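To start, the structure itself, in C-alpha cells.
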Number of protein chains: 4
Amino acid sequence: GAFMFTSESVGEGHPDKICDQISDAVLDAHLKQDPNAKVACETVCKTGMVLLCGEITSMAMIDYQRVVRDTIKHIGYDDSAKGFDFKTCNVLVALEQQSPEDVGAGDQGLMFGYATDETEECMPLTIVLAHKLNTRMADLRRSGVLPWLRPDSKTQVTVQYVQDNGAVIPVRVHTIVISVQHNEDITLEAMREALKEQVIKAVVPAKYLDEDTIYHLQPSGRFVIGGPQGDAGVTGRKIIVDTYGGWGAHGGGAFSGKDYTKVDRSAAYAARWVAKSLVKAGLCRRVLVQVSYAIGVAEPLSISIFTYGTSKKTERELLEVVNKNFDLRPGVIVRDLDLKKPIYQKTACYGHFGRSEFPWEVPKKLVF
Amino acid sequence: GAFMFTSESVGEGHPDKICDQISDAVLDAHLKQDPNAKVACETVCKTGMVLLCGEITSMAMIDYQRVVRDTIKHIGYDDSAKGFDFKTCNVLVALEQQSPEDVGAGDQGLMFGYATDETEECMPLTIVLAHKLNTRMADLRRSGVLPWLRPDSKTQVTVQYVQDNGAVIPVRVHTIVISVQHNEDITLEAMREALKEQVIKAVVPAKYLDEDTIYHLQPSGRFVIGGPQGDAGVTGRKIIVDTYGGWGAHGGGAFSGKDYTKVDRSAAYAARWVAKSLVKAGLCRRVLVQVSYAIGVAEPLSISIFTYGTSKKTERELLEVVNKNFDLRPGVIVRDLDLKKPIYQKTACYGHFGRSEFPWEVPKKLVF
Amino acid sequence: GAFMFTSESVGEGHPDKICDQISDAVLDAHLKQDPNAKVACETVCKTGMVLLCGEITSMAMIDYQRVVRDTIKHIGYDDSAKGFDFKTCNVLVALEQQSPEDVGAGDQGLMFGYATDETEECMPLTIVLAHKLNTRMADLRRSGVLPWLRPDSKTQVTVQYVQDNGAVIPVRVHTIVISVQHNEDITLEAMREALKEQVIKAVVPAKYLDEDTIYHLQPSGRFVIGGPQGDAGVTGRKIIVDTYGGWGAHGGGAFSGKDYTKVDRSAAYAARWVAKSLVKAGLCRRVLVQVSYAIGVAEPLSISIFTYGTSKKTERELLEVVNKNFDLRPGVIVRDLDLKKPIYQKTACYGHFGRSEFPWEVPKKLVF
Amino acid sequence: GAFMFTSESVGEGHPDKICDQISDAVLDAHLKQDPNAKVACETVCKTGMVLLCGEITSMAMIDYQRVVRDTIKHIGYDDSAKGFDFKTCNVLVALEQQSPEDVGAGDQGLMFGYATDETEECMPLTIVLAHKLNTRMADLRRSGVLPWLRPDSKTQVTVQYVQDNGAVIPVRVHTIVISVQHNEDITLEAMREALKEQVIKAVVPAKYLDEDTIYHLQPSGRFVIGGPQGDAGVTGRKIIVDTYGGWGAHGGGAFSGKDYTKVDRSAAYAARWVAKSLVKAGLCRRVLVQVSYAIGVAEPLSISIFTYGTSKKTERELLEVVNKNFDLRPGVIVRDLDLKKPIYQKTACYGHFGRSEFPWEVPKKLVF
Ligand SMILES: Nc1ncnc2c1ncn2[C@@H]1O[C@H](COP(=O)(O)OP(=O)(O)OP(=O)(O)O)[C@@H](O)[C@H]1O
Ligand SMILES: Nc1ncnc2c1ncn2[C@@H]1O[C@H](COP(=O)(O)OP(=O)(O)OP(=O)(O)O)[C@@H](O)[C@H]1O
Ligand code: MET
Ligand code: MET
Ligand SMILES: [K+]
Ligand SMILES: [K+]
Ligand SMILES: [K+]
Ligand SMILES: [K+]
Ligand SMILES: [Mg+2]
Ligand SMILES: [Mg+2]
Ligand SMILES: [Mg+2]
Ligand SMILES: [Mg+2]
Ligand SMILES: [Mg+2]
Ligand SMILES: [Mg+2]
C-alpha cells in the first residue's frame, strides 16, 4: 500500500543540539554528586556566547564553566574558525541553585510510545538511518579518517514504503540529503565523494541503496565557518529528531534539561520501553502505546495500546499483558529504568530512542 | 473503542509564545512594506530582556524597538510586577538586514495535514477546547470582566473518546487543568470559581461537562509575578500547541519567524487546507494528508491521503480528487492562500489551525 | 587669592556605583574564606540585568547569585518600579574561577596622595560635603524619615575659596545641586524642601551656608522610575568621585574589583595615608605626595612630596621624615594597612578617602 | 627640583578604547546627516560581543551594524584568532532613536585645561611619548613593516624631571614599558628587538634616550589571542589617557559617546584651547586654566588661570587677556571650534589633546 516518508537528524554541532547536550551535561554533573538533585535548566547559544539559565535544587558543588566548556570541547569546538572555541567563548551563567515508589505524577500528561519491527532497533528506518548517518560522520571526524569534517551537520533520509496486512515495510532509500560543516582545505567534489562512499554506503544496508537513489550531498555548496550560530541555538527545539522522526505521536514535551521527576521524560521512556517489549515479544509488528497520567495520581490514568492490525492477541488482551508485566508509576519507572544515573548527555544527541545502551531500550521479558 | 487523550495550550504571555508573536510581528511589519521580504528571525526573552536575532533580506524601513515593544504591550505587559513592561524592558536587536508559480520547493521536506469532524473547526476537541479556554481568558482580561487576569497562562484538556467504525468521537471532558497569571488582590478561592463558571462553562459544550469532570484550577497555588521568565522564552519551541495538540503527525518544522517561502509553513498550511476540504466535502470523517517535496522540484514529490476507514471513496480515488482540485506547488500555495499578507502575528498564538479567519481554514469546493 | 571649585558624588543606586559595590562585594566574599584570593572582576548592569565578569584565582566557595542579589538588596532595590529588584533581576555570571614582605611591585606605576587641613577629614571641603550629602540621604532613606527617597542620587557642591600664604581656605558654599530618585506619591515642592532643611542644612556647617547660596534641588524635575539604568552601569567609571573630587592628581587606575596585590589600590591607599599623616603631624597644611614604582622592584622608585609652600620643614626634609616613618613596599603596605580584610564594599561608595574607619585614614605617629 | 613622572596609553585594540571609538563612530555617523543630532550612547564589548546602548535624538538613517563592524575592521579585527572578527562578532544594538550662541550651559560643571612648553604639542612629554609609541605601532602594523603586530597594546613612559624657577623640564626617559598583541609566528626575542629599534628609538628624541634607560618590552611574555576581552571593555573608562596622563586636573567627565552640547566635552576642549594659546603666546610656560559653569547660565561662572610662577603678566592680567580674546560660552565654543563636524572618532584614541589636527589644538592669536 505504497507511500513515502522522510525524517531528519542533526549533528552534535547543531546550535539546538549543543544546548540540549550542555543542559543534560549540567544534569549529569549534578546526579553524580546528588542522585536526587532537582534539575530544570536550559541553554541558549549564539556565536561564542552560551547562556545557561535554570532553577536547580541540588546539594553538589559544580563548576558550570567547566561543564559547559568541556561539553563544547567534546563536541569538537576547539579552534576559532569553527564558529566556537571552548577556551574563548562567553559562558554567561544565570543559573539559580538552592540546596535542600507511589509518589504521584506531576502535571496532567499524555505520553506516547512507538515501535516497529522494520529494523532491529524497533525504530523507523528513516530516522534510524538519519541518526546513524550523523553518528558515522562523528566517528570519521574523531578517528581522523575524514579530518575535514566539522561538528555541525544535518541529515535527511526519505524511504519508499509499502504496507503489509498489518503495517510498514521499507522498500528502498528514495533520496538522501546530508550537509556537514567543514574545513577550508577540501574540495566540494572530494567531500561529496567521501559522503557517498565512506558514510552513506558504510551505514545504509545494500538492500536499500539503488541505482536511482538520489543523493544531495552539501546541496547549498560550502558550509565552512558555519558552526553553531544559525542565528541562535536553543534547548528543547529539536523535539521530533529526539524521538521517532515524525512517526509516532508527540505531545510537545521536551526532554533535555529536565530530571527524572518530570513525567515528560521518564514516562516517555517508559512508554517506549513497553512498545519495544511488545514487538520484541512477537505480540505485534508495530505499536503506538499511549499512557495518560493525572496530576497527583501515581498509577497511570488509562493506558491505550494501538496496534495497526499487526497483533493476533487483540487490544484489551495486550493491555492486560502490559498491566501484568509493567508498573508505569513515576517512582517505579525511575527505579526500574535506573533514571538517577548520569546517562542523559549521551541521550541529548542522535536520538533518545533506538540505542540499546539505554535502560528503556532493553526489552522486558513479558510473561504474557 | 474507548481511549483518552490530552492536549495543551498556552496564553499570549507564555515566554515561548511571546517570542513566537514578536518574531511574527517583525514578519508582518516587513510584509506591509515589501510583500517579497525574506524573513528568517527568532526571539529570546528572559525577565525584561528581549533579544531579536535573525537574517532578513527586505526593502522596508522598520523600527524594531517599536514592533517589539508594541507586541509586548498588546500581550498585556505594561506594568512592572507583571514580569514585563514594554516601556522598561531591554530590547537587544542583533538583527541583520540586507536590501535586495513554478518556483521549486526549498529543502527536502515532508509536511502533514490533519482534520476530523468531531468539531465544526475540523480539529481535535481536546486542542480546540484548550485553545478556546485561553482565548476566553484573554477576552475577560481585555474586556474588564476579570481584571485580575494576567497574560501568562497554560491550559490542558483531557477528553474521553470512543471509536466508531471509522474514527474518533468525543464523549466527555474527563479533566481540565488551567493555570493563569494574576494580580495580588484576588483570593485563590475567587479565581478558581471564576475559572469554572466564567471561562470553562462559558466555552465547553454542556454535552461534555459532567458531575465527575475533574477540575484543577491554579493547582500550584499562586502565579503572581510569574511574568515571562519561565527560564528563558524561545521561538519555535511550542511546535505541538501550534498544530494539532499531538493528534496528526509532525516533522518538527517551526512556523513563527519564517516567511511564506519556507515550505515548513506554507506547505503545512496547504496540507491542512486539503485535509479540512476533504472532510467538509463529506469524502471522509478523519484524514491525515501527507505531502512530500523534493529540493529543487516544484510539484510535490508524492502526496498520501490517510483516512482511517472513514471514507467510502477509497485512497487512490481521493488522491485523484486532490490532484484534480489542488495544485500544491509552493508558489501556487502562496498565491491561492494569499500568504504575502501580514496575518502571521495572529497566527502566532492560540493555534495555527482551527480558526476560520485564515485562508487555509476556508474549505475548497472539491468538484470530485 | 580667590577661585572657586566644584566636586560631585553619586549615591549607592547610581549604575556605576552599583557595579563598583557588587565587584567589591565579590572581593569581600572571597577574602572572608581565603585572604590570599586573587580577585580581578568587574560588573555591568542595565535595567534588571547584571553581568559579572572576571578572573579570580581563589579557594573559597561563593554563591555569586547570593552576593550580587544581596548587594542590590542592601542598596535598596527590592521593589519593581525602582528600576531594580534583587529578586527578579537577571544575574548573568560569566566569572572564571581557578583554585590554586619584599614581594615586588606589579606593573610600572605612579600613585598620588593628597591631603589638606580645610576639614578634619583632611579632604577637600567640596568633595567631603558632596559625599556627606549623599550619605545623609541614605540615612533618612534607611531610617524612615524620608520614605520617598530612593537609592540613585547625584550631588555637586561648589565652594568659593581663597589662598593663604600657603594654600586653600574655603569661604562659603556658592551653590549646591542635588538630584535623587523618588517614589511617585511625593510633590516636587515637598522634596526640594526636605532636601534643603533635612539634608543640606543638616550636614553643611553654618559657617558656609549663605543667604545667596544657590540651591538646585531636583533641577530636571522628576526622577521616579529612573533607577540604575542610565543606559548602562559600569565598574571603574567613577574614578574621580572615589578619590579627591578633582583636587589631587590621578593616573587613571580604578580601585573596585581589584584585590590588595594591585598597586593601583594598595599604593594609592598608602599615598593617602602618608599625606594625611603629614598634615596631621603639623608638617604642612596641604600635600600632594607622589609615589612611583618600578615593575619587579619592591622598594618605591622615587617618592616626591609636594607641599604648596605650606610646610616649614622643606621638601627633602619631609622626604626623610617619610623615609624614616614609612615603608611603602607593596607587601608591607598590605600588612600595615590590614588590606586582606573584607572592608572593600564599604569603600566602593561615598569615597575611598576621608572616612576614618579605614586603615589608611588613621594618621601614623611620625617621629620626625 | 627633581621628581619623576609616569603616564600611559593604550592601542586601538584595547577593549575600553574600542568602545570609545565605536561610540564616537556612531556620533560621527549622525553628524554627517544631521549636525544637530543629539547623541548620548556608550558601548560594551566582551569577546566577539558588542553591545550598543544609548539614547540618541536624531533625524538620520544609520546602519548601526555597519558603523560598529566597520569600526572593528578599521581597528584591525578581521581574523578569528585576534580575539575579534567584524564579520562574525555579535553586535547587539539596544539603541533608542527618536526623530525631532547664548544657549546656556547644561549641568553645573567645572572643566580644566592644561598646557606646558616641554614639547611642541604643549603637552607632558610622558603622555606624548606614550601616545606616539602606540601610534607608531599602528603605522608599522598598517604599513606592513611589522606584520606580526596586532591591535591591542598598552604603553607606559616614565620620565625624570627637574623644575626651573617656574616649572617642569624633562631630563631623560627613565623607563619604558610596552605590551602589544601579536601573531603566533614571531619570537619574543624578535618582538622586543623591533620594539626598541623600530618603535621606541624611532619616536623618542635622542636627547632623552640613555644607556641606563630601562626597557620592559612584552614583560608578561606572550600576548597572542589577547584580543578585546580584558574582562569586558567599556566606554568612558579611559579618562586619564584621553587627557593629560595625570598632569592637569580632571573632574571625571567622559568624552566619547557625547555630542557637542555636553559641556563635559566642548568646554574641556575650549579650556585646552586657551591653555595652549597662552603658552604659545609666550604668556607662560605652564598653565592650568579652570573654567566653571552654572546650570542655566551661558557665560562661564568664573574662570581661573593657574600658572606656576612661569608667567610675567600675573594672574588677573592674564585673565583679562583671556576675557578679551575668548568667549567660552557653550554655543560660541561649538561654533568657533567647529564642533558639529564628525572628527570625534579620531579623537577617541591616542589622546584628545596634543594632535594639531583638532580645532582646539590650533592656538588663537591672543591680542593681549
Ligand atoms: N537569511 C535567511 N534567509 C532565509 N531563511 C533563513 C535565513 N536564515 C535562516 N533561515 C531559516 O532556515 C529554515 C529553512 O531552511 P534550512 O532548513 O536550510 O536552515 P539550516 O540553517 O539548515 O536550519 P537547520 O539546521 O534546522 O536545517 C527557515 O525556517 C528559515 O527560518
Ligand atoms: N538621551 C540623552 N540625551 C542627552 N544626553 C544624555 C542622554 N542620555 C544620557 N545622556 C548623558 O548625560 C551626560 C550629561 O548630563 P547628566 O550628567 O545630566 O546625565 P545623568 O543621567 O545625570 O548622568 P550621571 O549620573 O553621571 O550625572 C552626557 O554625557 C550624556 O551622555
Ligand atoms: C550553507 S548554509 C548551511 C548551514 C546549516 N544549515 C546549519 O545548520 O547552520
Ligand atoms: C530626570 S533624569 C535624572 C537621572 C539621573 N541623572 C541618573 O543618574 O540617571
Ligand atoms: K524558528
Ligand atoms: K519543542
Ligand atoms: K560615556
Ligand atoms: K575610569
Ligand atoms: Mg543549524
Ligand atoms: Mg544550508
Ligand atoms: Mg531541522
Ligand atoms: Mg546615573
Ligand atoms: Mg537629570
Ligand atoms: Mg558624574
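Per Swiss-Prot, chain A residues shown: 17-116, 129-344, 346-397, in order.
According to its header, this structure was worked out by X-ray crystallography, 2.9 Å.
Here the Cβ of each residue, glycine as well, is placed from N, Cα and C on the backbone.
The Mg(2+) binding site annotation in Swiss-Prot covers A:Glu24, and the record cites a large-scale study or a structure entry as its basis. Neighbour count (other Cβ atoms within 10 Å of the Cβ, all protein chains): 27 for A:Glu24 (Mg(2+) binding site).
Among the features that Swiss-Prot reports, ATP binding site is placed at A:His30, A:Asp180, A:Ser181, A:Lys182, A:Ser248, A:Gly249, A:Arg250, A:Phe251, A:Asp259, A:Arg265, A:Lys266, A:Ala282, A:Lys286, A:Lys290. In the three-state DSSP reading, A:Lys266 (ATP binding site) counts as coil.
The K(+) binding site annotation in Swiss-Prot covers A:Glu58, and the record cites similarity to another entry as its basis. Counting Cβ atoms from all protein chains shown, A:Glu58 (K(+) binding site) has 26 others lying within 10 Å of its own Cβ.
Residues annotated as L-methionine binding site in Swiss-Prot, with similarity to another entry given as evidence: A:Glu71, A:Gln114, A:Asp259, A:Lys290. All protein chains included, A:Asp259 (ATP binding site) registers 18 other Cβ atoms within 10 Å of its own Cβ.
All chains included, 28 other C-beta atoms sit within 10 angstroms of the C-beta of A:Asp180 (mutagenesis position). Quoted from Swiss-Prot, the note on the mutagenesis of A:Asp180 to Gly is: Loss of S-adenosylmethionine synthase activity, but does not abolish polyphosphatase activity.
According to Swiss-Prot, the mutagenesis experiment A:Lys182 to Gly carries this note: Loss of S-adenosylmethionine synthase activity, but does not abolish polyphosphatase activity. According to its DSSP assignment, A:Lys182 (mutagenesis position) is in a strand.
Quoted from Swiss-Prot, the note on the mutagenesis of A:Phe251 to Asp or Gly is: Loss of S-adenosylmethionine synthase activity, but does not abolish polyphosphatase activity. In the three-state DSSP assignment, the secondary structure recorded for A:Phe251 (mutagenesis position) is coil. Residues near A:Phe251 (mutagenesis position) in space but far in sequence (CB under 8 A, at least 6 apart, same chain), listed by position: A:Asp180, A:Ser207, A:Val208, A:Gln209, A:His210.
Using Cα positions, the member of the recorded positions A:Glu58, A:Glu71, A:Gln114, A:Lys182, A:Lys290 nearest to A:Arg250 (ATP binding site) is identified as A:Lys182. Within 10 Å of A:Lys182 (mutagenesis position), counting C-alpha to C-alpha distances, fall the following of the binding-site residues A:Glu24, A:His30, A:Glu58, A:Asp259, A:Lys286: A:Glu24, A:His30. A:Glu24 (Mg(2+) binding site) is 17 Å away from A:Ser248 (ATP binding site) when you measure Cα to Cα. In the structure as shown, the Cβ atom of A:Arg250 (ATP binding site) sits within 10 Å of 13 other Cβ atoms. In sequence order, the binding-site residues near chain B (CB to CB under 8 A) are A:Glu24, A:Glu71, A:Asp259, A:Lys266, out of A:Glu24, A:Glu71, A:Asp259, A:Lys266, A:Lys290.
Taking a Cβ cut-off of under 6 Å from any atom of ligand 3, the binding-site residues A:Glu24, A:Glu58, A:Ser181, A:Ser248 reduce to A:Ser248. For ligand 9, the nearby binding-site residues are A:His30; that is, of A:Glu24, A:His30, A:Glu58, A:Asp259, A:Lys266, A:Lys286, these have a C-beta under 6 Å from one of its atoms.
Listed in sequence order, A:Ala56, A:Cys57, A:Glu112, A:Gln114 are the same-chain residues at least 6 apart in sequence whose CB falls under 8 Å from the CB of A:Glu71 (L-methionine binding site).
Largest Cα to Cα distance within the recorded L-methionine binders A:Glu71, A:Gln114, A:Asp259, A:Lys290: about 32 Å as a whole number. Ligand 10 lies under 6 Å from the Cβ of A:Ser248, out of the binding-site residues A:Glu71, A:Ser248, A:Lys286. With A:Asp259 (ATP binding site) as the anchor, the candidate binding-site residues are A:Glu24, A:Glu58, A:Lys290, and the one with the nearest CA is A:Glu58. Once the Cα atoms of A:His30, A:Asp180, A:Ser181, A:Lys182, A:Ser248, A:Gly249, A:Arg250, A:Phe251, A:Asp259, A:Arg265, A:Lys266, A:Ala282, A:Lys286, A:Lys290, the listed binders of ATP, are compared pairwise, the greatest separation found is 42 Å.
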